[PDB]
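Engineer: Sharing a structure here in structure tokens format.
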Amino acid sequence: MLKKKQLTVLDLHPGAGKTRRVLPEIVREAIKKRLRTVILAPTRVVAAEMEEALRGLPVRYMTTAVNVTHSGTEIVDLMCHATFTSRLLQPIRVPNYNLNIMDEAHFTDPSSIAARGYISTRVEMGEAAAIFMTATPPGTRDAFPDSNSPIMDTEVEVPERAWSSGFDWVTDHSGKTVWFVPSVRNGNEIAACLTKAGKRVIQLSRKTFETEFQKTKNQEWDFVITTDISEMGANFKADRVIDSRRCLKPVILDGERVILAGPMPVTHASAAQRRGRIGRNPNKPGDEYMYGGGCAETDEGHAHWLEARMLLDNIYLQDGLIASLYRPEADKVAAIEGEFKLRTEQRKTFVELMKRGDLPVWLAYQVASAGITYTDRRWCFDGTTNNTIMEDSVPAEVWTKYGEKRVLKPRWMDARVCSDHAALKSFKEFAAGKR
Ligand SMILES: OCc1ccc(-n2cnc3ccccc32)cc1
């Protein structure tokens, strides 16, 4: 695998030991061959699990998820997918890694797709080697891969709302269930219904995942209600997955706004990862996978692949060359390489709107490309009436940094800034000039 110009897809089935068995063998070989190596973890939770798998090996943990004293002599770096792409975008030196290892390489967040684009382009140029570790590479059509123990697969109607009757199988279960929902708001309603029926429920989503995932270890629980973030190497001692088989799809309409379309079917890769949360213990056969819909290739025309192009157009590779998307996922977007390349000062603005602003990539791009500076929030208030953001069925209002109460009416509307109470709170703080 470690030979230059090679990209290896390590596609062992979920739970086959890619992270805890194969990765340390790769890292030992890389250190023997003096290969400057990066390991990319999808989440801080996975970064911390990797530290335990790699304990004893000289690895620099570029994450405060790991409390360690480095020797200063490590040639293997470990960081999150998003940290890698973030450092590439910023005026910070990123070494030209001889070996690029991406764990949970199916992750479809924009920064992960961009990282795979950059890495696969370096390999195609003859500059580097890469290993992409995932049971579900792009375009996989198999939702039911192999497992460590037999799984009971059942197609069944799954609730997406509070229910009073007709789903006794949900609550009659005496084990632990991981339940994949299409959104935070949908999970909130299911979680409230289970709580009212006497169940102990933990909710996971992107913003809460590091903090809340620890509860799955520290407290007894009956249900984990999760969004798709638990597709990225989240491990549970569970005996059942309930899978809506539904997700939200960010869609750019008419180049001018982002909507959260659906819910609609998950990809086969997502469904396989959701199912792959169970059947992991060869001593516990008959874990259950209950699934409530079919799969579809809903990654086609998904905003994340366009956002990945906006990130890659703004990463230096060599002169004016621009990294391509990883070939198997390159058709998911109709984009022109370089169309989103910003001049130096607009690029800095773009980066700060994502990093400090915490805005979605698409929205950061609209603001930066308009020649707006990071602290200029006038655009949060001067949009069309149809861009009015609602809070409890009334227009949302903030006090501007000038001390004026104004209706939130962004010039560019991206549904992800108000998809749940926490998102809208963060966007209100941004519009007010509070970060
Ligand atoms: O680019 C942002 C960012 C992310 C991670 C870190 N970081 C945390 N612990 C570290 C140890 C070694 C090198 C970098 C480290 C710094 C900066």
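All residue numbers given for chain A refer to Swiss-Prot; the residues shown span 1681-2115 in order.
Even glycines carry a Cβ here, placed using N, Cα and C.
These came from Swiss-Prot, pasted as-is:
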{"type": "BINDING", "residues": "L1692, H1693, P1694, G1695, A1696, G1697, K1698, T1699", "note": "ATP binding site"}
{"type": "DOMAIN", "residues": "1830-2009", "note": "domain 'Helicase C-terminal'"}
{"type": "MUTAGEN", "residues": "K1887 to R", "note": "Diminished RNA-unwinding capabilities"}
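I would like each feature placed in context: is it buried or exposed, what are its neighbours, and how far apart are things?
Structural biologist: A 10 Å cutoff on Cβ-Cβ distances gives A1696 (ATP binding site) a total of 17 other Cβ atoms nearby, all chains included. According to its DSSP assignment, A1696 (ATP binding site) is coil.
Summarising the environment of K1887 (mutagenesis position), the number of other Cβ atoms within 10 Å of its Cβ, over all protein chains shown, is 15.
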Engineer: Do you know offhand how many angstrom separate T1699 (ATP binding site) and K1887 (mutagenesis position) by C-alpha?
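Structural biologist: Computed Cα spacing between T1699 (ATP binding site) and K1887 (mutagenesis position) is 24 Å.
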Engineer: Write out, in the order they occur in the sequence, the residues of the chain not among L1692, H1693, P1694, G1695, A1696, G1697, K1698, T1699 that have a C-beta within 8 Å of the mean position of the C-beta atoms of the recorded ATP site.
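Structural biologist: Other same-chain residues with Cβ inside the cutoff are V1702, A1815.
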Engineer: Please report how many Å separate the Cα atom of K1887 (mutagenesis position) from that of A1696 (ATP binding site), as a whole number.
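Structural biologist: That separation, Cα to Cα, works out to 29 Å.
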